[PDB]
2 protein chains.
Amino acid sequence: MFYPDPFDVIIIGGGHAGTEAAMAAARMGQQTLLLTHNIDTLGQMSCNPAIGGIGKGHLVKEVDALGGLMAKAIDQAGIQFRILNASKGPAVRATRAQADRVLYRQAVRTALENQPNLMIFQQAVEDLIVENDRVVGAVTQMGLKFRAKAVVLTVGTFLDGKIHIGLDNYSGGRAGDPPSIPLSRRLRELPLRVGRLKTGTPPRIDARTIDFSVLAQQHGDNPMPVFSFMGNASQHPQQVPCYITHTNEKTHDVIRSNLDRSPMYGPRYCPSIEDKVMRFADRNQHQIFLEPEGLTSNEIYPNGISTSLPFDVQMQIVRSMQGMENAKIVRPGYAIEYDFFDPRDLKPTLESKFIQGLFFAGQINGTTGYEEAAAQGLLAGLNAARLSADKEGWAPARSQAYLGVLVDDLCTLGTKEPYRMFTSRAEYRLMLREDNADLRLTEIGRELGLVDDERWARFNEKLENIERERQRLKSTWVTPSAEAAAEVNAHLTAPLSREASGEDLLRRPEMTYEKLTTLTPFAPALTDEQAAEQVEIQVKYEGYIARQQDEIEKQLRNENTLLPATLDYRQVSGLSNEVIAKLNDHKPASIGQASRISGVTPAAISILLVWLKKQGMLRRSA
Amino acid sequence: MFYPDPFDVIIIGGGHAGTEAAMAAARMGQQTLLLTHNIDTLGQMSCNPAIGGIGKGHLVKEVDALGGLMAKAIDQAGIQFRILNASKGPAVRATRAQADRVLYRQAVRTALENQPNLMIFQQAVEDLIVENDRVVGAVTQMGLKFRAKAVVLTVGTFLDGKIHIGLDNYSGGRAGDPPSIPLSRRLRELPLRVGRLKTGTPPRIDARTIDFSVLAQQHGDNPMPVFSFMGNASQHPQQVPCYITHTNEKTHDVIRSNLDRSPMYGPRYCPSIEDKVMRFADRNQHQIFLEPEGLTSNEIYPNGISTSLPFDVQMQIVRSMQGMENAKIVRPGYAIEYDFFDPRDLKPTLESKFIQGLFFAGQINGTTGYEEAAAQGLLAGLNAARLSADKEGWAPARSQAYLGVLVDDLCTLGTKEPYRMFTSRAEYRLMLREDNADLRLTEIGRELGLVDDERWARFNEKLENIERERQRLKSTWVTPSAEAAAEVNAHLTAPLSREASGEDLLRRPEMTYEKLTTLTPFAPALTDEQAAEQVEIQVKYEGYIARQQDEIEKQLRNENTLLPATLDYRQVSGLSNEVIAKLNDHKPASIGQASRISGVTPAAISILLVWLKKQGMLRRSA
Ligand SMILES: Cc1cc2nc3c(=O)[nH]c(=O)nc-3n(C[C@H](O)[C@H](O)[C@H](O)COP(=O)(O)OP(=O)(O)OC[C@H]3O[C@@H](n4cnc5c(N)ncnc54)[C@H](O)[C@@H]3O)c2cc1C
Ligand SMILES: Cc1cc2nc3c(=O)[nH]c(=O)nc-3n(C[C@H](O)[C@H](O)[C@H](O)COP(=O)(O)OP(=O)(O)OC[C@H]3O[C@@H](n4cnc5c(N)ncnc54)[C@H](O)[C@@H]3O)c2cc1C
């Protein structure tokens, strides 16, 4: 029954969050154990085979900078690479890759399979062990049960999910996988609140039944970009293009005629295609993408045609488009409904506020997307391994990582939509960029021992480069009567009228970095342009960064002021009943987090501070 | 409900038999449809990751010679290659390959995914449609149902299987896959007889917890062999070795002490390890192999330590061996029990004798092993596509293929062991070799259109080579007083005493082929030694082949004399009651097949022939 070796941390579920949690826990020198249903599914993509995008590439870069694997399994599995918002400011660009599925699966499995201090085990779980608000050990299906000092759950969408097609349904965790039914009941009996969500995916087409000779092609950028701060372009496999098609009035007529057979007729947008036509009935054209699932299989994923209509309607819609006159379907489209937990009963370190040692990550945190789970899993594993070693935990803030924004929003949003990350959703966009993620996370990774020697050496060299470039550009001066100033004045507007300097010379918006590096002064730029772009970003954004920094420094006291979960706001005088109910329901962790809740005003926080000072539950508030 | 396109043949289950059936049916120019649970499992190996062996390599060669895929997916996925019985006569050699699992899975999937006239579909089946002893169409789970002129079932071990560990059990098709429960009931209600069998598999070890520094290594053959008659050695990936270890008295003591916890305490041999110790208690040492599952994962398969004991005993046995003092297990060992059909109610063309159009192949035919299913599936698909096109079927005999022996034995054996192919199990070993499989099967493949142009050209060139070599060796003559005969007499015993010839010169057993080719006469051999070995085999085995040929030619009349399944042997005078019951139970297809049944004597077949002549159910018997 009892396994004769105790472990530090146990992860239940090796999906997109469990793998990151296990890697982070094992790399931090703690004995790690990973339980999963079945192997060879590690790294499986059950949806659109794409990685990154607007708001998703930032999370990938954050995971990579702190010692992740998602950004390294994609450099050897991407079949198309593009940069989004390339023409705009560097703070908003993103990198999106159409990925070969098998290469990604194998990179993930092989990287995870050779990780020291970690062991994997193929078995389901059926219950957990808890006494005195402490979780110790998990129970498998055969009868064998383990013991550990910390447990992380990364079930995802397998918590008692049903597949829905048309008006019919059947049990299933996804296309071809079984459901984890009893664990749903076992977690439900625990004092938690559980709900249900539903999302769908379109069918798959056969590439040798589509006449691509009349379909428009689309390509990526000529210089293929990279995700990780370590690899280069020599690791990418061969490239393939994508095909673009459209719909026509016959498709809309068929959808409207057969709209009766649907469970519906809901997010604030339109995920399906019948929603696309009904919400906007005047539009008569839509864009559909056809992209290959890999360079060695002829299955095409259609993007933009997701629905929940029965099979006959699916076939008619597929067969009523240009280039799809005679098409075959290998995998029908379908939706799924799964359980989740409301993210208002766990600490910002992704630990349940009621149980000691229990952690949550992945889809069960009311989110969606591959990138929205890896960061949660990595942070959960980090905190779990810190706790098992009896040291203080860690959690990022809204001003240094998109993960901090994601956690804070999931804690104090209260909406019902699946959480999708967007660039504008964060208030510190101008500094929370992609190229500087390592510059603001790898030192923390090194302090907690998540970063090995190669990354440390690379970052030290890069920082030395940046500092030397800053100093040398600060060490130049020009005058209008300078011997070489004729050409300087020639190709620069507003010619020099006083002592000039490169740090001030570049302040003009029209000038660039490489142009200034090509000059009689301002000697040739350093060979590592990856470090060179940093100085350009800093000089262009110095004013806004300074304003935001002195802004952030002011709320630090409210960030530090903690509020214990045992607090009973009914014992506070001067606060309205609605505010008391709201604060009792949310149970924030800090006064600043409470202030971010909708419905609380500065009067409420002032009265709360007065009450805290009265009860002595605060050392000081300055 | 009804799918708007009718197909020629539908295969249910894309495993090891379904893929071959689909490829054979599609390559024969018939619209083929393949239903499966889930994709990315095509080519999965759920047991010892090895291909070929004694009696299994012959089946692989037969499948390859007739247009199969198993021999082509192994040349790009094998991590170790060996020849068994290399020192013995060429009629008994075999080729065994330790295979990388992922490369095999991907080769299979990519080869199957680009097959013209074939389409794949991911869905389970829940029932079949039959009227007036005819099967037309199958019903899926969602509700969509198809129509076809022929149906082939390749379920394997998923017909309502239970996983067993120790004294506990749970439903499962295998480790990580769901069971197909309702189809078992639907097939059971049909007038068939169904039974249950059980087999097990050992656990998996982690390669980075075993001290291989004190373990013996094993190697293959430097001159690498080949499976397919098309590829070469340039397609094989990098090679890895295998590790050898043993057991000791502590393991036996632990097994004996904890023998009480076992469902048992059965084949005529010992599959498990507790059987190994109990059946032979005097032996105190056993051989265990540790082999890598691939060149990119550190999971080790242990061969020789299969059992059904609970997990604690498994861990003790693993930890009580040299080099395994501190070992980890990633996948526990387990057994499974599954349903099957008794192979006495189907024609030798793998068609049920009662239903029209229904075919059986794979594990449901009471067999085991990868190679024992591919041939069955290929022949079933061949016969199904012949039937759907309204042409006469085909079935090999015992004298031209191991498939004929396998089918004949499964029809008229009556034992209960899982059927394993062995070389000595066939009575025509001396001609049913491996190197000549194409020479006796590819012309039939071409006649039925299973062979494309490349194989046809290669075989035509090879046959031309063989014929020219035979003629040139027949066109030589030597004399004792020949000018170059001094050396001939020097290195050959019994010097020439009369007119000699190479067709007679090689008749000496000590002489070889290459030695004669490097002589004054008998000019250098042809560059294609693959054709050159054939003439050596023919000249060494001519007498035995001639004897066996004139033997086989005599039973052809009994082979041709068919016996309809509607025959009622109770209406025959002069036969004993036991013989009547036996013949009614078996219902053979031919008088020769009936004669191969145990318990019938030549008197019975003579009386049967007399009765057939009386009733006029035979044209003639000569
Ligand atoms: C029908 C469908 C629709 C989708 N729609 C969208 C969409 O609209 N938008 C979008 O962004 N993404 C969508 N997706 C993709 C989805 O977000 C991801 O595939 C996945 O849910 C995110 O990964 P995860 O780690 O959070 O969960 P998963 O990858 O589902 O985590 C499950 C993994 O953990 C293992 N596991 C789980 N529970 C246990 C347990 N108890 N014991 C042991 N092992 C366990 C499983 O074996 C598996 O390996 C969709 C997927 C499907 C199938
Ligand atoms: C526990 C265990 C023990 C084993 N022991 C041995 C042993 O002792 N000796 C040995 O030689 N081999 C052994 N094996 C290996 C086994 O013989 C092969 O893995 C396999 O059973 C033979 O392949 P098959 O094609 O006959 O069947 P399978 O590979 O089992 O065929 C199943 C395939 O068909 C599909 N399928 C099945 N039914 C349906 C359906 N209704 N609809 C759609 N798709 C369907 C499945 O999705 C799957 O792809 C063992 C395997 C296991 C798991």
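Numbering of chain A is taken from Swiss-Prot, so the residues present carry the numbers 1-265, 273-629, in order.
Method of determination (from the header): electron microscopy, 4.1 Å.
Positions of Cβ are set from backbone N, Cα and C atoms, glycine also.
A:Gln370 (FAD binding site) carries a helical DSSP state (H, G or I). Under the heading FAD binding site, Swiss-Prot lists A:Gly13, A:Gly14, A:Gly15, A:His16, A:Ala17, A:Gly18, A:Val125, A:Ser180, A:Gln370.
Under DSSP, A:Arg275 (NAD(+) binding site) is assigned to coil, being neither helix nor strand in the three-state scheme. Feature annotation from Swiss-Prot assigns NAD(+) binding site to A:273-287.
Under its mutagenesis annotations, Swiss-Prot gives A:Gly13 to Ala the following note: Decrease in FAD binding and partial loss of activity. Loss of activity; when associated with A-15. For A:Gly13 (mutagenesis position), the count of additional Cβ atoms within 10 Å of its Cβ stands at 26 [all protein chains shown].
Within 10 Å of the Cβ of A:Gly15 (mutagenesis position) there are 28 other Cβ atoms, across all protein chains. A:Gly15 (mutagenesis position) falls within neither a helix nor a strand when secondary structure is assigned with DSSP, and so counts as coil. According to Swiss-Prot, the experimentally introduced change A:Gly15 to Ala is described as follows: Decrease in FAD binding and partial loss of activity. Loss of activity; when associated with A-13.
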What's the longest C-alpha separation between any two of A:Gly13, A:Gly14, A:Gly15, A:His16, A:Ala17, A:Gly18, A:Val125, A:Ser180, A:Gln370, the listed FAD-binding residues, in angstrom?
18
Distance-selected recorded positions near ligand 1 (C-beta under 6 Å), from A:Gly15, A:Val125, A:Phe287, A:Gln370
A:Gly15, A:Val125, A:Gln370
Including all protein chains displayed, how many Cβ atoms other than that of A:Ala17 (FAD binding site) lie within 10 Å of its Cβ?
33
What Cα-Cα separation, expressed in whole Å, is found between A:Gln370 (FAD binding site) and A:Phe287 (NAD(+) binding site)?
30
The one of A:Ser279, A:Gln370 whose CB sees the fewest other CB atoms within 10 Å, among these binding-site residues
A:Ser279
Round to the nearest Å and tell me the distance between the Cα atoms flanking the 7-residue gap, namely A:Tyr265 and A:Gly273.
11
Between the C-alpha atoms of A:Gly15 (mutagenesis position) and A:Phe287 (NAD(+) binding site), the distance in angstrom, to the nearest integer, is 37
Euclidean distance between Cα atoms of A:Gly273 (NAD(+) binding site) and A:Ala17 (FAD binding site), Å
26
Using a Cβ-Cβ cut-off under 8 angstroms and a sequence gap of six or more, which residues of the chain neighbour A:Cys277 (NAD(+) binding site)?
A:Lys283, A:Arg286
